[PDB]
Amino acid sequence: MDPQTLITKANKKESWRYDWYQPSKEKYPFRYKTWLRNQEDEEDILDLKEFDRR
Amino acid sequence: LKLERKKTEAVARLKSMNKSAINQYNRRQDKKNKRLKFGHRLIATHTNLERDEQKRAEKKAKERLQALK
Amino acid sequence: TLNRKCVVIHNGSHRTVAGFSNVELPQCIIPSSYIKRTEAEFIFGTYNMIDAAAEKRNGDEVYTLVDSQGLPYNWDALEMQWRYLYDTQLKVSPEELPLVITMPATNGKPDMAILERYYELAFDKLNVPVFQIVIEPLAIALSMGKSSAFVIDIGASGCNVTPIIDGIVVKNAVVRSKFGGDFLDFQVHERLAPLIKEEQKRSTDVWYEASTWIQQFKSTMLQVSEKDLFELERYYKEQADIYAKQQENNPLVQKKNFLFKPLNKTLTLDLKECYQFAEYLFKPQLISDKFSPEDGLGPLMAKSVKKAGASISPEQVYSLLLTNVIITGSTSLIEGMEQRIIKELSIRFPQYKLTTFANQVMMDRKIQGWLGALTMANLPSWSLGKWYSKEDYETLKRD
Amino acid sequence: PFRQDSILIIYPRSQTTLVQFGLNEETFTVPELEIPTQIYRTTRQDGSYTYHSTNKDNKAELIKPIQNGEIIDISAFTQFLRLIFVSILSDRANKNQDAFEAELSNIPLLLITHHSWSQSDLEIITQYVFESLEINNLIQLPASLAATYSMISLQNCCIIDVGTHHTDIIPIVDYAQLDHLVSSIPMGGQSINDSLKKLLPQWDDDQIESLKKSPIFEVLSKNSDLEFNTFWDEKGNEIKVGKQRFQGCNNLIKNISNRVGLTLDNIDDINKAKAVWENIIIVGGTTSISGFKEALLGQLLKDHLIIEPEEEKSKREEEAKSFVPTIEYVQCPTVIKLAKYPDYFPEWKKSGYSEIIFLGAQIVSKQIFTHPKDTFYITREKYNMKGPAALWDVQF
């Protein structure tokens, strides 16, 4: 089956990005990278057995 | 006024730093304890895995030694 | 807490400690020195240098980064070290994360010039987003839940005595002894010299020996006697006579054995000779006739407290300081040290009750400076420390 | 939570990656899945990358993501995990078809990490596991700790992990990896190969590799009785060999030992130090060479043991001819030992313990995942709150 759909059907929800952030006290003059949470709006298969040992 | 301010401001800076420092120290000790505790449990887990194996092997040898083939 | 992760760097005069603010121990402790091997080339790191040092190759020379002030004095080399740390140890662009670094307590003068060299390094060269500078004695004290404390730091460069009252550092009462760890290395070497055959430019061997057998010897042989040693001796003698005379054991005659590896040879010292090394920190008049008893650690501590009492009652500051004595530093771990620092303080200030504090965990004092900076970096508010931004630099640059 | 059928352990290394899905419950089995650590990267005009299991029409390049244990290509590495993970899903989803309600419904992942991986790499991997693979529970277990937990859970020890091109030396004190002491030397199994090439010029690489992997190659410290012995080529060709079969391991053994010494000498609490020296753990393929571990121990003793120099001792015994008390030294180590292996994992005993780090992970994962407390892994709850940074609140 489609790998992406296999991933989708198993194990059953936010997303983070690593980006510039500018803290505030309004805003401090500096930046720094951190893991920010995103807002509302932000191939193949191998056959085991070849790799099984025998 | 601008003083009563500054002073309470300063007193609170110190009060809050002291708080963070004490909390951080207690967090160290906690991590260190939960770690040592997990380790010391695995020793016990090992002991039980070892006892279980010994029982298993013993039942195996006991049949093996009194029966052919 | 805050959504950030800082790089925490501590450049001591002897060791450099680096790691991230999100974990309890540093990623690396490396030497605050380097080999320049010769087309030039710069070796950093404890094993890299000890390997290169053992190669015993001409042209190889060890240079230092931090002077005896505890302040960086070779800024081209310091950048190479920082690059090395960020590239090979933390493995992160220096441009991403806030930086927290340390300075030693000063009287105030060298401060502005240093701050500028840091701007140039942090901004012009590395492109760090923003950095804080914490004052070592201050951070160590804070990391220990103390706002006011008499911080006695015995490191490689010497003893650094720093009174800190209600979160503020009393600069005129800041005092830096000249005798510490490195001094002890010199004496261990000079004294043991004839048993090990041995008796700048020869920096490489001096360094390698200091970093290998000499370091082990200090950690295993030296002890600090609790009471003035000359007095301990007269007493133990005076007592020993009586046990002897009485019928018809002096503790200083106990022997201690150290396996010296480079010659597979045992070195034996009696306990007195073991006590002798650290005695110099307290009574340096015993090496040269050029040192006054006042350069010794005991008089020095006293001097600094009394200079604290001159603010800007004294028998109050005295009382505050002496109920919050912090003993810290790699060398302060030598057996007997806390007790002698205490005895030495207690007799210069009999009217007062001393209460001292110290990390009892071996590792944690060696890097307590870095541990201090770490607990600053984990403070819950951006307003708790001065954070220099590229701005600050721009504005200083104007006239 | 959680099904034992469902526990997934992945142990990626420079050449291959050991994998297991489901724990046996009776006894622990040696991992049966061994997948070469590489992925193909086709480049699609417009810049982007695509990743496949095979050179697609000879259009893709071959990426080897982990080298000398270090991740050198974090994107190909995450693509490689997905490739493994997907494959496992497909495999199970065919065989049983109700799998998405049972075996595939809640898959906790234990990923064995290497000391050299960035925090940045560890966060990105965490993001990948929660966001791309849509997994919900993750332990990142350091290789060193897996080691000590397999070894009957040692609070203080040293791991010597001998790879192909490098050997890691990793002290553990109070169940914590001592990062600032950790190091690797650029030297491993190949060194043996190289030593041997110098000693046997007229041989070639496959001949030399065959000797190393043969029953008659050992480190000495009955085969040892024979001047010559025999072994067979990869291609069945019989080869005879003299004293060279007891050589080639020395330069490596000395290098590791010198490093171990400088390392343990920088443990500040001598009481910890004594304990570490008494629990030396040696792991890795090379170590299965007959005699190797004992030879390495032998060298650590020869170089580092604190004990009276023989001449000195011989004088004292002559002097007493006219009983000799033991000289006590202030230093450690006065005792050096290899840590004791557990003999009660039958399958593991059968196959040797070169890969025992994996048994470490089988044990940890069963412990952690078959008990309520979520103290040692990242959960969705946690991921939703702190994101990849969640990782640092469950470090050991």
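Following Swiss-Prot, chain D residues are numbered 3-223, 275-375, 394-467, in order.
For this deposited structure, the header notes the method as X-ray crystallography, 2.8 Å.
Backbone N, Cα and C define each Cβ position, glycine as well.
Looking at Swiss-Prot, you'll find the mutagenesis D:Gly337 to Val noted as follows: Impaired heterodimerization with ARP7; when associated with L-338. Secondary structure from DSSP puts D:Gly337 (mutagenesis position) in coil. When other Cβ atoms within 10 Å of the Cβ of D:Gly337 (mutagenesis position) are tallied across all protein chains shown, the result is 22.
Quoted from Swiss-Prot, the note on mutagenesis experiment D:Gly338 to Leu is: Impaired heterodimerization with ARP7; when associated with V-337. Listed in sequence order, D:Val164, D:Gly165, D:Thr166, D:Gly191, D:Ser425 are the same-chain residues six or more apart from D:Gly338 (mutagenesis position) with CB atoms under 8 A from its CB.
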Cα-Cα distance in Å between D:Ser375 and D:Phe394, where 18 residues go unmodelled:
11
